[PDB]
Amino acid sequence: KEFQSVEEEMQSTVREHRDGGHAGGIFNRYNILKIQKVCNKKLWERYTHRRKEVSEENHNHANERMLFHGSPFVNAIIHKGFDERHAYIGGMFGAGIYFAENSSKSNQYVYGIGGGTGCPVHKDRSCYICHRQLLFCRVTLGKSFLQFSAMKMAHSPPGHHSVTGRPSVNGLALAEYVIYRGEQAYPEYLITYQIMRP
Ligand SMILES: Cc1nc2c(c(=O)[nH]1)CSCC2
Ligand SMILES: [Zn+2]
């Protein structure tokens, strides 16, 4: 039932992307192959210690959410954790770690920014053959700064613990959530899947 809940979140949050599938491929659903619960006690303690600290700074509320993260470095993340030292100021909300509430938005980043050159075997961003991996993460948002337009920051805004990118006509199509401290996310589930041909 635990993994069925994860499959449901993965499938139901798929959306039609404005780039016509350029970055992540053309699909309406996935073929979910594996769902593995990541058990990293040192990373979990780092996460819960920070979560308690954020809660005390946000009226006894962590404002935790389960969010997706796509990256070519998922295997490094499950072992070493999220690391803001690998984040650079170039992004929409600057040098943060980015998460999506729509799995298909995170799928656009599995092979790199804008989908890179796609899978290493066929160099195809819309590869239906190669197995992809996504993370479904615990993310502590705390006091989240609501923002619509690009704001390149190095750290959370003063008094805040994260940034929420909200959709707008000139801006974002879908929401995104940005943390500036790696310990504010835990890679709880490793999802192995394929995008499926419509
Ligand atoms: C690397 C990466 N970036 C983003 C996302 C992601 O999953 N990975 C989703 S929100 C937009 C940016
Ligand atoms: Zn491939």
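Chain A is numbered as in Swiss-Prot; shown residues: 963-1160, in order.
Even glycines carry a Cβ here, placed using N, Cα and C.
Per Swiss-Prot, the features are:
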type	residues	note
MUTAGEN	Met1054 to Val	Loss of activity
BINDING	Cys1081, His1084, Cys1089, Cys1092	Zn(2+) binding site
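Fewest Cβ neighbours within 10 Å among the recorded positions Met1054, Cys1081: that distinction goes to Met1054. Same-chain residues with CB within 8 A of the center of the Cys1081, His1084, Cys1089, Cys1092 CB atoms, the Zn(2+) site residues themselves not counted, are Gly1080, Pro1082, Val1083, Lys1085, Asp1086, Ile1091. Of all the Cβ atoms in the protein chains shown, 13 others lie within 10 Å of the Cβ of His1084 (Zn(2+) binding site). Taking the binding-site residues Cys1089, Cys1092 in turn and counting surrounding C-beta atoms within 10 angstroms, the largest count is reached at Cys1089. Under the DSSP three-state reduction, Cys1081 (Zn(2+) binding site) is assigned to coil, being neither helix nor strand.
The two recorded residues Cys1081 (Zn(2+) binding site) and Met1054 (mutagenesis position) have their Cα atoms spaced 25 Å from each other.
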